[PDB]
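> Below is the structure I would like to discuss, written out as structure tokens.
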There are 4 protein chains.
Amino acid sequence: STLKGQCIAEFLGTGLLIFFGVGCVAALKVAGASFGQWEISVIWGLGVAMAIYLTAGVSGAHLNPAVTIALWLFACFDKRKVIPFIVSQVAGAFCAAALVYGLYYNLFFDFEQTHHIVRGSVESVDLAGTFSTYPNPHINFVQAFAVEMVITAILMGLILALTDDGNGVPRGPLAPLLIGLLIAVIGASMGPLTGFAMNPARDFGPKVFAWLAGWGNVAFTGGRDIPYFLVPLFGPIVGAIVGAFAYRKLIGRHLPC
Amino acid sequence: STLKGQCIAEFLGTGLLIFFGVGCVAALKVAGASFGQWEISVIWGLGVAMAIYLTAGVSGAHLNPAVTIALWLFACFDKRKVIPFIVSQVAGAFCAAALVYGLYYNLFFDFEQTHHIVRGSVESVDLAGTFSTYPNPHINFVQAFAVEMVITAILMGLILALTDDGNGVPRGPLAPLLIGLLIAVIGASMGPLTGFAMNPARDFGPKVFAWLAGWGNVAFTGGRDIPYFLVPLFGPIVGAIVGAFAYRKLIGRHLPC
Amino acid sequence: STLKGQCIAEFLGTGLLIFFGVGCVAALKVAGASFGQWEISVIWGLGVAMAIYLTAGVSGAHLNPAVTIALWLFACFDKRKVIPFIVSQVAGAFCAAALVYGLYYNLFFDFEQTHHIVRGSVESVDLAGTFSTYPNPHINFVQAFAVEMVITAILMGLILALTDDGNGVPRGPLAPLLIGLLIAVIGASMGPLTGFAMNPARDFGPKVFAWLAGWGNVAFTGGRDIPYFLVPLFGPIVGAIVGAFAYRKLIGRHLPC
Amino acid sequence: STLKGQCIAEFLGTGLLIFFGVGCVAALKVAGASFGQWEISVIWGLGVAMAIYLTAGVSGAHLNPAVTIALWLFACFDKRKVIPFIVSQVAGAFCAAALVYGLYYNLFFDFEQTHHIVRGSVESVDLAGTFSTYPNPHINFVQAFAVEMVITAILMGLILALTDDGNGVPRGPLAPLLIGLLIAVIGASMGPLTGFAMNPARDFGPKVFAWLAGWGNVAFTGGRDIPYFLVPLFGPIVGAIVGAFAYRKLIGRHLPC
């Protein structure tokens, strides 16, 4: 497939997983749906598994800038398609957040009117957590960064263990379901800490939309002195690089390139 | 298989998925069972997956008028079997709703007696939601129509990605489980909005039964000025056509016909 | 395999599914565990799937007198092994109920002491529901019988659709998981009605143990004028025969014998 | 693979399953996450399934001293690699418990400050249950020992039924998912009794860490006159040996050695 077709798949695949994940969080927050921590995590995992299955044949189903960067550095992914893949992934997450917000538009404004929440204030960060992840109030910036690095390193280890070539997830039903199951257990055990972002596009995209939607600066900072948005922007990237290096050293599986 | 055998499978397959889905909603409403949003959605997805597996060999396991119409327009489905398939699907959903109502007959009347609900009134629409879907009170007709179009377009995209021929779901365990998993995540994220109908037969059939059972006109209108029953009647049909067109343009996979 | 080895597998397989199913109900009742209707049903389905996988190679993994009888009448199952299979299935369920009761012995007596429940009275039927199924208070004997016939007919239809020969469930992972998934959705939608017994051994076995354990006559009658134990004893048997006949007429798939 | 590579896989595989399992229990206890008994058990099962899949090719994916000992006695596992496997498994569980504690460090101390819990006292055993298992207050030492023996015998029976050689779990997706599903149903039905340890390393490792972390002697004794830590240390070992012997007698499947 050409670069244009590969970029469209990454745009659509990332948007698909954001549509399911953010939509279910919106249902729990403003629609009054009853969702447990395991239920929320299994929706994210199954949504990513479905997005991977529908895009693996075309673009390799990266849907993650951290995965794209690590595959370039520790596999056979071409460097010329790194930047277009990341922009497509970020744009897909931004567009899907707008779509979810449009469908839940009336329920969002009803929630603020009931609880007298003024959008853009510190108390509005809880409602801003529908689109992006925010840390537990008891953890700090360094603790939040460590969580993102660890969970993304585990995720990148499974991806490297599943790839046949060095380009991305192989075709078939086995690989997407394994990745989706890993995301579900990660979000159940480490989710209450940092929102198990594991994806720079999954967080930065919806964060930009929330800033445009009226939340303003608290969408990026999250109400903390140190802007929290750096944790999901670089934590997964460092974690994926660390996890990919560990796999290449403890196993060192051969690759075509 | 002949047309008569294919129509029987569509009648039975659609009835099977309504039996599981409506029965579980009845358990949550009048039987006091504890069910979450994810639990309700996963029951609908697994019920459809089982119905597809038991009917794929005979009739292709459409079980959806929107899927049948879209396959006729954008695949190799014959036009002569479009009308008999739709009537069989609608009749199967109507008959299964009567069966569920018969088994829960005593629990239904006990619920109305306890809460002094008069069947056929505006307050009885909540009990009428056991059989068919009704919108969130905060959303409007246009918003409800947009939800149905989006979710059915995603569902039709997966079906077109799984079909080997242009007639319906292929035989095997992989395709029904993928469709069932997609229905579960759709109902978890967009379910609290419009009941994730995605199926004109799943809604119109039980709606006709509820009108006969004593709910009257509120079974179709739902208590709104604009009759809500048009949203699940045509929303999925438009969504499936839109989703099928997008797949044929962004991918354009070859078909035997 | 010889008859002796086949009977041991049916004894162990039926005991395995009772151990998981009754144990989880005991956890919900006397151990204070939080379990939903979908959670209870999925435990029964997965337990049966595991029991089928461990016994399919030896005895065909019947684990159900209704399935054994229907396979004799509408498939190639030998009539000489019908009686020993049923006795092995009933004995396995009885022995597994005693094992679960032994492990939960202290928690059972603590529950009665706290709530002043005298074993053998009408109020003790709720605690007797740990081992066997009892009807919803609002349904009658005829309504309860109809529920058991319908759900067992659906279960027998899937089994006949999966068998390669006419002896039982084939080897492999596909068939047990399909049966387990069907049991889970059946118990979620029709479970709150009659306990989704679907198995004469699953009910009669533990019912005999509960009578020996001190519950007495209310273990069989359930507090009703008509003894409720006839519903799970013959309802599944009639339902399996009806469901097997429907499959042989609407499909008529060829069999070796 | 050499012994050094096999020991690294057992260290990492055991740490991976402890990271998911203990982390989710920490989320339920100190992070306020909503988790049911089935949800907790399915996280343990899926975490073990993922750990088995990532280590089966190298070391056979034992991740259990009871499984390692039983495979040595009733299969073709070499005796020279029994001790290094057990030490690697115990060290992996100890290290993973420290990692989970580090990530939840602030939430742990906040919980004690709110409830005035002094670490090392009898009331602190409830918080010490995050890392290791402790019995139900109504059961005794003998009852707790019987639970561990029974559940580990069932687990060892499935493992022996899945092994092609006599070294460990075979490669592929089927075997790890079957083991993970069995662990989930075991933890749902027998979990509220003894914490469904089934693994000497899963319990002893985190128990040693909890003693170092400040809980002291109550980490091992659990507040009982007879130290409870002997139940998960030897109960699974006896259960695995008993279960392996039963499989070799009731089936007697041939092995290469």
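Numbers in chain B come straight from Swiss-Prot, and the residues shown are 5-261, in order.
For this deposited structure, the header notes the method as electron microscopy, 2.4 Å.
Every residue, even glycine, has its Cβ placed from backbone N, Cα and C.
So Swiss-Prot lists these for the protein:
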- B:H66, B:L67, B:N68, B:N203: glycerol 1 binding site (BINDING)
- B:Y138: glycerol 2 binding site (BINDING)
- B:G199, B:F200, B:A201, B:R206: glycerol 3 binding site (BINDING)
- B:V126 to I: In strain: HB101 (VARIANT)
- B:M160 to I: In strain: HB101 (VARIANT)
- B:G239 to S: In strain: HB101 (VARIANT)
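Surface or core, plus neighbours and distances: that's what I need for these features.
Reduced to three states, the DSSP call for B:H66 (glycerol 1 binding site) is coil. The C-beta environment of B:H66 (glycerol 1 binding site), restricted to residues of the same chain at least 6 apart in sequence and closer than 8 Å, consists of B:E14, B:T72, B:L75, B:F89, B:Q93, B:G172, B:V173.
DSSP gives B:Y138 (glycerol 2 binding site) a coil state; it is part of no helix or strand.
The Cβ of B:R206 (glycerol 3 binding site) lies under 8 Å from the Cβ of B:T18, B:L21, B:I22, B:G25, B:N68, B:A97, B:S136, B:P236, each of which sits 6+ residues away along the same chain. Reduced to three states, the DSSP call for B:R206 (glycerol 3 binding site) is helix.
In the three-state DSSP reading, B:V126 (variant position) counts as coil. Around the Cβ of B:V126 (variant position), the number of neighbouring Cβ atoms within 10 Å comes to 11.
In this view, B:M160 (variant position) is surrounded by 27 other Cβ atoms within 10 Å of its Cβ, with every protein chain counted.
Look at B:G239 (variant position): DSSP puts it in a helix.
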> Starting from the Cβ centroid of B:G199, B:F200, B:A201, B:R206, which together make up the recorded glycerol 3 site, report each further residue of the same chain whose Cβ lies within 8 Å of that point, ordered by sequence.
B:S136, B:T137, B:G191, B:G195, B:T198, B:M202, B:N203, B:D207, B:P236
> Which residues, sitting 6 or more apart from B:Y138 (glycerol 2 binding site) on the same chain, put a CB under 8 Å from its CB?
B:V129, B:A132, B:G199, B:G226, B:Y232
> Sorry to bug you, but what's the C-alpha spacing from B:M160 (variant position) to B:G239 (variant position), rounded to the closest Å?
13
> Would you identify the secondary structure of B:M160 (variant position) according to DSSP, in three states?
helix
> Inside 8 A of the center formed by the CB atoms of B:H66, B:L67, B:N68, B:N203, which other residues of the chain have their CB, for the recorded glycerol 1 site?
B:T18, B:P69, B:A70, B:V71, B:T72, B:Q93, B:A205, B:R206
> Determine the C-alpha span of the glycerol 1 site listed in the record, that is the greatest distance between any two of B:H66, B:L67, B:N68, B:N203, in Å to the nearest whole number.
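So the binding residues stretch over 11 Å, Cα to Cα.
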> In whole Å, how far is B:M160 (variant position) from B:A201 (glycerol 3 binding site) when you measure between their Cα atoms?
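Rounded to the nearest whole number, the Cα-Cα distance is 14 Å.
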> Can you give me the Cα-Cα distance between B:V126 (variant position) and B:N203 (glycerol 1 binding site) in Å, rounded to a whole number?
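B:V126 (variant position) and B:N203 (glycerol 1 binding site) have their Cα atoms 25 Å apart.
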